[PDB]
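J.: Sharing a structure, written as structure tokens. Questions coming.
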Amino acid sequence: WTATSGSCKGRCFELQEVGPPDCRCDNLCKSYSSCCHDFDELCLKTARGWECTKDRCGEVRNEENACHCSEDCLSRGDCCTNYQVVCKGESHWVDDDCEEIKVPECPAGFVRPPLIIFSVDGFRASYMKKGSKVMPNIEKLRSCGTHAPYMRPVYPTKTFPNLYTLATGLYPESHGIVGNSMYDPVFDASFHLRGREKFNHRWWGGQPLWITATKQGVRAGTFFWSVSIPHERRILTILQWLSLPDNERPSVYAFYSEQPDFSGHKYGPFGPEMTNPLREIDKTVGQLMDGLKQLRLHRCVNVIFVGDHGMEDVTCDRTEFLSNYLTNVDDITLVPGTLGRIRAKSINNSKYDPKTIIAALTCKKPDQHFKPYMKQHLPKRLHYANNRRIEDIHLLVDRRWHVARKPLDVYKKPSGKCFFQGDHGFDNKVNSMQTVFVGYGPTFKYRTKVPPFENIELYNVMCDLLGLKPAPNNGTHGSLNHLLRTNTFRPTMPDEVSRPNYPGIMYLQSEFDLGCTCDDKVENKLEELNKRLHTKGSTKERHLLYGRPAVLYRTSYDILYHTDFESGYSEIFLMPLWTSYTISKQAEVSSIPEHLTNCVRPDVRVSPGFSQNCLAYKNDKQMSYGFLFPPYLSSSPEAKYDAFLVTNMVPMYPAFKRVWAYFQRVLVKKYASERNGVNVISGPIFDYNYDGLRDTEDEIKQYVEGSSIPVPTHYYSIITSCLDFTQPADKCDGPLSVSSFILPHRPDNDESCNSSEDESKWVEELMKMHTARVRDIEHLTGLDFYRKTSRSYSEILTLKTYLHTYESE
Ligand SMILES: *[C@@H]1O[C@H](CO)[C@@H](O[C@@H]2O[C@H](CO)[C@@H](O[C@@H]3O[C@H](CO[C@H]4O[C@H](CO[C@H]5O[C@H](CO)[C@@H](O)[C@H](O)[C@@H]5O)[C@@H](O)[C@H](O[C@H]5O[C@H](CO)[C@@H](O)[C@H](O)[C@@H]5O[C@H]5O[C@H](CO)[C@@H](O)[C@H](O)[C@@H]5O)[C@@H]4O)[C@@H](O)[C@H](O[C@H]4O[C@H](CO)[C@@H](O)[C@H](O)[C@@H]4O[C@H]4O[C@H](CO)[C@@H](O)[C@H](O)[C@@H]4O)[C@@H]3O)[C@H](O)[C@H]2NC(C)=O)[C@H](O)[C@H]1NC(C)=O
Ligand SMILES: O=C(OCc1cc(Cl)cc(Cl)c1)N1CC[C@@H]2CN(C(=O)c3ccc4[nH]nnc4c3)C[C@@H]2CC1
Ligand SMILES: [Ca+2]
Ligand SMILES: [Ca+2]
Ligand SMILES: [Cl-]
Ligand code: NA
Ligand SMILES: [Zn+2]
Ligand SMILES: [Zn+2]
């Protein structure tokens, strides 16, 4: 209930959200149907449109007009945005040359440059090039300011998860807005686009920028705009707020446009009808800039032009139906569309079984346009599992496709008439889902292109731009310092928590009762002296190129040196946390010799009590083992023995060994050929609770049968070379190039529908899907890499957030 016969007089677009018995006048009152009776009349004036004309210049102020062309309008802050152009001989901001903004040029009384976020729904990254001719204002921002070729959204590439990630710096799994539609089983409540539930505080986690600002003494304009407030009114409202007295004026503002998304759904990303919406967005940007210029704020404010996601061609005919796969389709509830999420229709159904649903949806048609996953098996780069609002069963849908439960759902009720031609929500590495970023203003750089980056990084930057300390978030603060002229954030490397042991030779062979054997008793003072040197670290500068990784948690581990590789060996997890090695362009690939096929050798630096054992692998009929440093890449027959040490061994399912062996035997050498040498760091990951963070030892749910050997959930590798590939990886002078992956350690290859074929036809496709940022690996292992390079730490943070996507341009 709202008593709506209070009044909006003097309260239009009030910044505080009034609770009853009061009528509301904020920019969201329409949405709650809570506005005062006079809201339209007072706050949504439209008389005489939005532009001055010569006849209005110097008019007698008339309060019914939408905007003013009277002499007093500048003092009042309510001139039409073209007032000075029409009445005072000024030029439109777009027709002005750009001039570097080296410092803020702000009116007296401004304590910091304001920030305006101009968010545009569905603005696909390639619009910047393909619509350039019809968007002169935006092209000016783009070329004069700082821009990226594209900005990566979070998954799912839907509006509410992405706008709220922009505001918080958090993954959807952490901020809790995991879709536009959601069921929370703890509340037993549903969040929907239409209706009241979505406004409940309990949905919205983390701390959004407007709250971060308010808590730290910085006033914020309201971020959300009701659909029926015309864009011109939104602009004039921001301009009016910017004219408030110093003690009332906000420092941060958001504009939001429902376009081009709205038309994109109807016409497809590049339908001919898409030109008009782009022109109209451009015109609104022009109105903002002309308006800022009139107020002498166009060289004071920082403007961010950002989208939430892109837009793909998707039509009705491209729908897969679960009714074609499941006999039990009525027993499940599907969140449908460009992703799928499945749960039981009834929690009282004891015959609902997720393993059999998954199996019925796996590789059933040769052209199948979705792939089912338990959520913990989704590519770790999606960060889409650690929330009870994310169903256990997920369907990753192919770009251009939809999934639905039954055909009736599509031509009846919500799935639009078969009139829709575009949609979005797909995997966030898909090119059509990429969106835009431009920053323009005194705090941003001038005419500068920066590489593509992820939207989770922007919250930190918007905090830097406003002088705020950001709440804890998933950005890597400093990784975007290269966008900024000033206000950079200068982080320090995290401190090492555990120092390593460097064990020497301390055990005799006969102390090991591990059930291992090796044909290695075949038999010199040059060669004996040299092996000792290698075990003391004589080749470490070749194989550990960027320093040892730092261990950021309390643990017990050993550094082990060898001819061809160095490793940090956990006495707690009984295997390396990391193994580091460098492979030059000209390296030779060799085989595992026949006599060494089943060879495992005790490591006389490491206690039997801290070692794995071969008997456990023999007893475990499901589990085998592989090696972190690959025997295939040994520098010599004698060096190859080191690769068979029990301290280089890791538990691997036979189905996983197909993957890992092909990577080690074929792909590492291919990358070294292509990149002029690579340095590889590989290791295990334990994430049994799918929270993206290193498990403690008491979180491990599976061990090799009979033993204390924990089974990794994933294996990672980080492959680093010189960005200037004319320099070899081990003698690189400048910036680095990296690609990494986090492969799931699975006991079958059901994820790969072509896996009955030779590894050359499916392994690399699997690895590409599981591409990762170094930073993802850091969270998952509690290690910090690249500690000793000659690069600026900010540049190394950028490198750590890089994702190799394997999409084309
Ligand atoms: C991405 O970045 C984010 C942000 O850094 C990382 O997210 C953080 O991850 C941490 C580790 O998982 C986690 O620490 C938790 O926190 C528990 C307390 O959490 C509540 O309070 C949080 C703080 O609020 C205040 O924050 C600011 C400044 O810091 C203040 O100014 C304000 O006053 C704020 O109020 C709050 O953010 C948090 O929000 C979550 O929960 C809400 C309700 O469920 C949601 O609305 C909201 O969306 C958040 O939801 C996410 O996080 C939860 C987990 O917290 C997750 O379940 C959801 O799915 C979703 O992912 C809360 O309201 C604290 O109780 C925990 O401590 C227990 O566990 C640890 C280790 O497991 C124990 O050592 C500790 O003793 C304690 O154990 C006890 O409890 C156990 C479990 O119940 C029990 O088994 C045991 O026996 C013991 O009794 C733990 O420290 C952060 O909360 C989390 N923050 C956010 C926003 O997500 C994230 O990891 C990054 N991701 C990656 C990949 O890097
Ligand atoms: O003004 C808005 O936000 C501004 C903003 C900016 C920034 Cl930087 C951060 C944040 Cl936290 C908020 N809101 C108003 C409009 C809402 C209704 N929507 C749909 O109805 C919709 C749209 C596009 C869609 N595509 N597919 N379904 C859709 C549903 C979107 C919603 C966006 C939220
Ligand atoms: Ca076995
Ligand atoms: Ca974990
Ligand atoms: Cl297999
Ligand atoms: Na398969
Ligand atoms: Zn959107
Ligand atoms: Zn949309």
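Numbering of chain A is taken from Swiss-Prot, so the residues present carry the numbers 51-573, 576-591, 617-886, in order.
The backbone N, Cα and C atoms fix where each Cβ goes, and this holds for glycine too.
These came from Swiss-Prot, pasted as-is:
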BINDING   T209, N230, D311, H474  1-(9Z-octadecenoyl)-sn-glycero-3-phosphate binding site
BINDING   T209, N230, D311, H474  1-tetradecanoyl-sn-glycerol 3-phosphate binding site
BINDING   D764, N766, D768, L770, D772  Ca(2+) binding site
DOMAIN    98-142  domain 'SMB 2'
MUTAGEN   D171 to N  Abolishes lysophospholipase D activity
MUTAGEN   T209 to S  15% of wild-type lysophospholipase D activity
MUTAGEN   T209 to A  Abolishes lysophospholipase D activity
MUTAGEN   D311 to N  Abolishes lysophospholipase D activity
MUTAGEN   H315 to Q  20% of wild-type lysophospholipase D activity
MUTAGEN   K430 to A  Impaired secretion. No effect on lysophospholipase activity
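For each feature listed, report its degree of burial, its nearest neighbours and the pertinent distances within the displayed model.
T.: Secondary structure at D311 (mutagenesis position), as computed by DSSP, is helix.
Its Cβ taken as reference, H474 (1-(9Z-octadecenoyl)-sn-glycero-3-phosphate binding site) is surrounded by 30 other Cβ atoms within 10 Å in the chains shown. In this structure, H474 (1-(9Z-octadecenoyl)-sn-glycero-3-phosphate binding site) belongs to neither helix nor strand by DSSP; it is coil.
DSSP assigns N766 (Ca(2+) binding site) to coil in the three-state reduction, placing it in neither a helix nor a strand.
Within the chain carrying the domain 'SMB 2' (98-142), a Cβ under 8 angstroms from the stretch's Cβ atoms is held by residues 282-283, 285-286, 289-290, 292-294, 336-338, 340-341, 343-345, all 6 or more beyond its ends.
Cβ neighbours of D171 (mutagenesis position) (same chain, under 8 Å, six or more residues apart in sequence): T209, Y306, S307, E308, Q309, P310, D311, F312, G357, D358.
All protein chains considered, the CB of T209 (mutagenesis position) has 22 other CB atoms within 10 Å.
Secondary structure at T209 (mutagenesis position), taken from DSSP and collapsed to helix, strand or coil, is helix.
Cβ neighbours of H315 (mutagenesis position) (same chain, under 8 Å, six or more residues apart in sequence): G172, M361, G466, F470, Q471, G472, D473.
DSSP gives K430 (mutagenesis position) a helix state. Under a cutoff of 8 A between CB atoms, and with a sequence separation of 6+ in the same chain, the neighbours of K430 (mutagenesis position) are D764, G769, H791, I819, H847, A849, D853, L857.
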J.: Validating a neighbour-count step here. Other CB atoms within 10 A of the CB of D768 (Ca(2+) binding site): how many?
T.: 17
J.: Looking at the ends of the gap, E573 and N576, with 2 residues missing, what is their Cα separation in Å?
T.: 9
J.: To the nearest whole angstrom, what is the C-alpha distance linking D772 (Ca(2+) binding site) and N230 (1-(9Z-octadecenoyl)-sn-glycero-3-phosphate binding site)?
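T.: Answer for this pair: 31 Å between alpha carbons.
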J.: The record names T209, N230, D311, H474 as the residues that bind 1-(9Z-octadecenoyl)-sn-glycero-3-phosphate; what is their largest Cα to Cα distance in Å?
T.: 15
J.: Count the other Cβ atoms sitting within 10 Å of the Cβ of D311 (mutagenesis position), across every protein chain shown.
T.: 22
J.: Radius 10 Å, atoms counted are CB only; among the binding-site residues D764, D772, which position scores highest?
T.: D764
J.: Going by C-alpha positions, which of the binding-site residues (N766, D768, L770) is nearest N230 (1-(9Z-octadecenoyl)-sn-glycero-3-phosphate binding site)?
T.: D768
J.: Using all protein chains in view, find how many other C-beta atoms are within 10 Å of the C-beta of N766 (Ca(2+) binding site).
T.: 16
J.: Any of the recorded positions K430, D764, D768 with a C-beta atom under 6 A from ligand 2? Give them in order, or none.
T.: none
